[PDB]
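Asks: My structure is below; once you've seen it, I'll send some questions.
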6 protein chains.
Amino acid sequence: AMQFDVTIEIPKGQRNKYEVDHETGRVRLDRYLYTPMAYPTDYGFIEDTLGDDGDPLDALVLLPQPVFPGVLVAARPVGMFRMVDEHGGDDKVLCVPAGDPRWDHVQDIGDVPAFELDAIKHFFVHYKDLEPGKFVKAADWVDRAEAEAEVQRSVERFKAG
Amino acid sequence: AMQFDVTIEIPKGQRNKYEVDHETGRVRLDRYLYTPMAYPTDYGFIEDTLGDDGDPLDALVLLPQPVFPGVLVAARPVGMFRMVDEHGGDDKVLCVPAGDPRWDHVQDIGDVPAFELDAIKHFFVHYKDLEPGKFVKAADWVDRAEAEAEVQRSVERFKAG
Amino acid sequence: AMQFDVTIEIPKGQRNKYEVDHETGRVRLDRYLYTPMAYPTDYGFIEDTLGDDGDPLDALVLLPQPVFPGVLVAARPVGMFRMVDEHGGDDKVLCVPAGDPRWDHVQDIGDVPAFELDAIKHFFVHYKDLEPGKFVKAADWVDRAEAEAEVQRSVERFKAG
Amino acid sequence: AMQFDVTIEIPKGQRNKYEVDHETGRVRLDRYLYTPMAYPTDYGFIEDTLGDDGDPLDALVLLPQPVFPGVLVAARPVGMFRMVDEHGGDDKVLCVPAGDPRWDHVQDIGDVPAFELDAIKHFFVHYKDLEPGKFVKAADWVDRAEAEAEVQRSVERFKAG
Amino acid sequence: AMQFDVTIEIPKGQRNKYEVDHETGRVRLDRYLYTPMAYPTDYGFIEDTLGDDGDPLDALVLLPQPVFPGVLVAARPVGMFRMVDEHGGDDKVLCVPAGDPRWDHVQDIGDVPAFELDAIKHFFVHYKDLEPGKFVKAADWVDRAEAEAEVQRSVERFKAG
Amino acid sequence: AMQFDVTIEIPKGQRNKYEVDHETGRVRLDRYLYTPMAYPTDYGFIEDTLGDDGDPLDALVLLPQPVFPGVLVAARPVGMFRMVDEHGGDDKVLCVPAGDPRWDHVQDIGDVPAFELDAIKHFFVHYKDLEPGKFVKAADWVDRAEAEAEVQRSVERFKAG
Ligand SMILES: c1ccc(-n2cccc2-c2nc(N3CC3)nc(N3CC3)n2)cc1
Ligand SMILES: c1ccc(-n2cccc2-c2nc(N3CC3)nc(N3CC3)n2)cc1
Ligand SMILES: c1ccc(-n2cccc2-c2nc(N3CC3)nc(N3CC3)n2)cc1
Ligand SMILES: c1ccc(-n2cccc2-c2nc(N3CC3)nc(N3CC3)n2)cc1
Ligand SMILES: c1ccc(-n2cccc2-c2nc(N3CC3)nc(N3CC3)n2)cc1
Ligand SMILES: c1ccc(-n2cccc2-c2nc(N3CC3)nc(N3CC3)n2)cc1
């Protein structure tokens with residue numbers, strides 16, 4: 001089964017948006033969000049990847065308790081959230097903790113409840129509503145096979161360099 | 001100057017929606033919100049009032065640090081958020097702490113920054129997006145004179161009974 | 001379907017053990033726990049009940065986010081944790097929030113994962129290990145039909161008085 | 001040994017100052033403190049007392065973990081902090097949890113370390129520095145015998161009424 | 001306009017005092033404060049500077065929500081807090097987040113309210129009261145032009161080396 | 001007196017178990033604990049050591065307020081918790097903050113109260129009860145002289161390499 005390390009930038013329930021400077025590895029505060037919304041899951045990027053937009057591939061990790069910015073988590077994909085914004089393509093791979101038997105019944109996107117997927121969709125659709133010249137469109141949930149394919153080629157793109 | 005006590009139901013930054021049973025005075029959990037949003041200010045109702053919808057008049061209080069559910073706060077109005085939802089009319093009076101000199105430059109709705117008012121508007125417009133058969137419309141900010149008038153008549157309505 | 005109000009005494013993740021004085025309705029700190037353990041779910045009692053030990057019937061409520069001590073929650077039973085301690089019988093009804101469609105797939109004790117039930121069992125078995133003259137025994141999970149029966153007779157016992 | 005119930009108004013580490021309305025029993029926010037200071041211990045008043053200033057006798061309770069406003073704690077005195085402010089006399093009885101063997105080596109004011117007593121003194125001396133027309137003077141730590149005497153007469157004063 | 005990166009050592013509302021080892025870049029706990037006081041703003045140092053005392057130039061950053069130790073924040077100066085302690089000179093540049101339109105009305109020290117500046121002054125004047133052989137004196141607020149000048153020469157001093 | 005730097009991995013009161021990758025220095029989430037237990041003290045490892053099991057020597061640090069993962073703390077030993085688990089030997093040195101006069105009365109294991117040592121023992125004995133093929137045995141508290149000896153040889157082992 002596929003497995004990778006996700007560096008968590010943003011803990012769940014945060015209104016601060018943290019980034020990592022990929023040159024130095026330092027955590028940076030991007031901004032305090034302009035809307036009254038909180039990140040629905042722990043958010044980060046997959047280590048040693050180069051995604052479809054020239055930045056590392058983003059990842060959502062379902063955790064029982066949040067972690068701190070900069071922490072590594074061994075994760076496995078169960079699906080992916082596909083979206084296009086002002087950057088360009090900006091897809092997020094949905095993951096669970098790898099090697100944890102408490103998440104063994106979550107194998108594909110159908111195993112995740114609709115209310116949770118709807119909530120995650122709602123965040124990314126609406127969190128930049130009050131920022132001018134920033135939108136999102138083409139929001140769509142896809143299965144694990146599609147998620148594994150995008151991880152695979154993002155590792156290939158990274159190795160070429 | 002006008003002054004009243006607000007019973008805070010919901011602290012700022014909460015995703016739990018608390019109500020008060022007005023018969024008993026007990027705090028009740030209404031629901032965990034279906035959207036990934038947090039209450040932008042401390043939220044409650046004005047004591048000894050009966051609003052335009054047959055329930056007590058709601059109030060938003062700007063606090064530097066949040067309080068707990070059930071706590072009283074002496075407040076004064078600076079404006080009001082006017083809205084209509086599935087209940088009917090459901091206006092919220094915007095307030096600051098009374099007798100605190102740190103809020104003396106906030107006297108009317110123009111003194112509150114646009115980014116804060118936009119954020120408060122955004123919460124109430126979008127927080128019930130994933131609940132079916134629940135909407136809001138006619139969202140509008142009004143000045144202190146209009147807010148003081150609605151408080152005044154809500155006290156009259158309450159005394160008649 | 002059966003439904004009742006649970007008054008939450010202890011939030012999830014707390015090491016403080018709160019009780020309610022049933023004469024006054026006041027929240028009281030019983031004690032800070034002697035073991036390094038935290039309450040695995042939100043813990044309280046069902047209103048207007050008199051259980052098999054002469055005190056109100058205890059209840060465990062599965063919540064996504066914890067509440068404060070004294071808060072009411074409309075709940076429905078899905079099972080029960082049966083145990084005997086130094087008090088005598090001391091059963092806890094396992095519940096979920098009533099009227100919430102996100103918990104509709106949890107109807108009986110089989111729908112709750114083993115890891116969660118094992119964790120809840122582990123707390124009540126071990127949390128009084130360092131308190132002398134305090135034990136527990138006969139720890140056992142039972143189904144909803146058994147839970148509904150104990151609620152039913154505890155309401156009957158309460159009405160007789 | 002002497003024992004009494006303390007109603008905790010203010011948790012440890014808080015910058016919000018809560019009071020209780022003694023007519024209704026409701027918790028009220030007095031104010032957010034003007035200095036960058038936090039309450040060094042859990043703070044409240046002893047139930048059914050009338051102190052040397054016409055209000056209930058205040059109490060500081062040493063707890064391992066803080067509680068919520070309005071919670072009762074069975075406590076026993078080990079000393080008292082004597083002070084005079086703009087109100088008049090305003091003494092605070094230092095207490096530990098009663099019936100807890102982990103506090104059995106704390107019997108009198110000498111058993112409490114100097115650094116903790118100095119820190120508690122520092123709070124009450126300096127927390128109203130930026131509020132005009134508010135001071136404190138005659139700050140002094142006294143032993144348990146003196147504390148027990150003030151509790152005793154404050155109960156007598158309360159019973160006369 | 002002037003702009004720089006501040007590495008936040010201490011979040012707002014903390015009683016732990018963190019430092020950074022400038023050789024390694026590791027966060028270190030200096031000490032738990034001896035007084036019952038909390039840091040009034042987020043506190044750190046400006047990257048790539050060498051101040052008037054041979055250490056990096058300290059900075060206070062006004063944030064709506066606190067960050068974690070080690071996080072970078074792009075900031076711009078609006079003033080400076082001038083003080084002398086047992087180290088020697090130990091000035092702190094007051095900043096707001098750069099490129100955030102919500103702070104555009106804060107351009108100079110006059111735009112910051114007196115209550116906030118008084119509170120920040122109060123912390124640094126009193127937080128070492130219970131530490132022997134440690135004082136502060138010559139506490140004074142100065143404008144942006146003075147702050148920009150000290151940043152400018154601290155960058156020059158750093159480049160010389 | 002002996003003194004060393006402890007890198008804190010796990011803050012007190014956490015159910016997340018963090019490790020450090022000793023190759024990179026990155027913090028990693030090992031797992032969310034399977035039992036409803038929280039870490040009784042701040043937990044980490046001593047820098048530049050190689051213990052009796054081929055990994056760095058673990059350390060428990062008594063702090064008044066918890067720190068974040070990755071933070072350095074100058075500590076001194078007062079005792080050691082000796083235990084054998086599925087790894088092999090896995091001893092933990094009990095420490096207090098070095099150069100802090102508030103901990104000067106804690107010099108050896110006898111100065112630490114029995115309730116605290118019992119609680120720490122209880123955590124490590126029971127926290128892996130629900131993980132299969134994981135046990136602990138030979139749990140025993142030893143004095144400072146024994147702790148200093150194990151630190152001494154773990155530094156020797158580290159220097160050989
Ligand atoms: C499927 C996927 C996720 C969830 N879900 C939503 C909120 C929390 C969870 C959750 N949370 C957990 N853990 C670690 C405590 N486990 C699961 N399980 C697959 C059975 N689900 C429920 C069903
Ligand atoms: C006008 C009204 C509110 C705000 N505002 C937005 C977030 C926090 C505040 C705030 N917060 C405070 N306090 C108590 C710490 N005071 C004020 N002032 C009127 C000057 N504003 C700023 C300007
Ligand atoms: C069955 C029962 C409970 C859980 N469980 C364990 C931790 C959190 C949950 C949980 N949490 C949630 N909510 C409100 C966010 N929903 C559910 N679901 C029935 C599908 N489960 C998972 C499966
Ligand atoms: C005497 C009195 C108080 C303290 N002290 C200061 C901070 C925490 C404590 C404290 N905290 C505790 N508990 C419950 C965890 N127990 C004690 N003991 C009397 C031995 N002290 C230490 C010595
Ligand atoms: C001037 C400078 C600072 C403040 N002040 C004090 C506490 C919070 C604030 C504050 N907080 C905010 N944000 C981000 C939420 N914005 C501002 N504004 C310049 C209008 N002020 C108020 C007026
Ligand atoms: C001996 C060793 C530890 C403790 N103890 C247990 C919980 C907190 C403490 C504690 N906590 C503290 N600090 C920093 C606030 N100081 C001490 N003292 C040696 C006197 N003890 C009490 C007695």
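We count from 1, first residue shown onward.
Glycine residues also receive a Cβ, built from the backbone N, Cα and C atoms like all the rest.
Here's the feature list from Swiss-Prot:
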| type | residues | note |
| --- | --- | --- |
| BINDING | C:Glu9, C:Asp58 | Mg(2+) 2 binding site |
| BINDING | C:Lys17, C:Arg31, C:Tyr43, C:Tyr127 | substrate binding site |
| MUTAGEN | C:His22 to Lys (Swiss-Prot position 21) | 4-fold decrease in catalytic activity with Mg(2+) as cofactor. 3-fold increase in catalytic activity with Zn(2+) as cofactor. Shifts the pH for optimal activity to 8.5 |
| BINDING | C:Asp53, C:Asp58, C:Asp90 | Mg(2+) 1 binding site |
| MUTAGEN | C:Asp55 to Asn (Swiss-Prot position 54) | 3-fold decrease in catalytic activity, and 2-fold decrease in substrate affinity |
| MUTAGEN | C:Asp58 to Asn (Swiss-Prot position 57) | Loss of catalytic activity |
| MUTAGEN | C:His87 to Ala (Swiss-Prot position 86) | Nearly no effect on catalytic activity with Mg(2+) as cofactor. 10-fold increase in catalytic activity with Zn(2+) as cofactor |
| MUTAGEN | C:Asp90 to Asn (Swiss-Prot position 89) | Loss of catalytic activity |
| ACT_SITE | C:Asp90 | active site, proton acceptor |
Asks: What binding-site residues in the list C:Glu9, C:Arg31, C:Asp53, C:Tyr127 lie within 10 angstroms of C:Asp90 (mutagenesis position), counting C-alpha atoms?
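Replies: Candidates kept after distance check: C:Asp53.
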Asks: Mind computing the max CA-CA distance among C:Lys17, C:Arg31, C:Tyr43, C:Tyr127, which the record assigns to substrate binding, rounded to whole Å?
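Replies: It comes out at 15 Å between the most distant Cα atoms.
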Asks: Which number gives the other C-beta atoms within 10 angstroms of the C-beta of C:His22 (mutagenesis position), all protein chains shown included?
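Replies: A count of 11.
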Asks: Which ones in the same chain are close to C:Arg31 (substrate binding site), with CB under 8 Å and 6+ residues apart in sequence?
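Replies: Listed in sequence order, they are C:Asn16, C:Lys17.
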Asks: What three-state class does DSSP give C:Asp55 (mutagenesis position)?
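Replies: For C:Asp55 (mutagenesis position) - judged by DSSP and reduced to three states - the answer is coil.
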Asks: Let me check the 10 A CB neighbour count of C:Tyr127 (substrate binding site). How many other CB atoms are there?
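Replies: 24, counting other Cβ atoms within 10 Å of C:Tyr127 (substrate binding site).
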Asks: Measuring Cα to Cα, tell me the gap between C:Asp53 (Mg(2+) 1 binding site) and C:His22 (mutagenesis position) in whole angstrom.
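Replies: Roughly 15 Å, rounded to the nearest whole number.
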Asks: Apart from C:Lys17, C:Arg31, C:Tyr43, C:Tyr127, which residues in this chain have a Cβ no more than 8 Å from the mean position of the Cβ atoms of those residues at the substrate site?
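Replies: Neighbours found: C:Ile10, C:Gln14, C:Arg15, C:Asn16, C:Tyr18, C:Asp30, C:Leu33, C:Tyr39.
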Asks: Near the Mg(2+) 1 site, what residues other than C:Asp53, C:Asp58, C:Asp90 in the same chain have a C-beta no further than 8 Å from the centroid of the listed C-beta atoms?
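Replies: Nearby residues not in the site list: C:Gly51, C:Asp52, C:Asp55, C:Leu57, C:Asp85, C:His87, C:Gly88, C:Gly89, C:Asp91, C:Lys92.
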Asks: Which whole-number value in Å describes the distance between the Cα atoms of C:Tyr127 (substrate binding site) and C:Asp55 (mutagenesis position)?
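Replies: Roughly 21 Å, rounded to the nearest whole number.
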Asks: Through the lens of DSSP with three states only, how would you label C:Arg31 (substrate binding site)?
Replies: strand
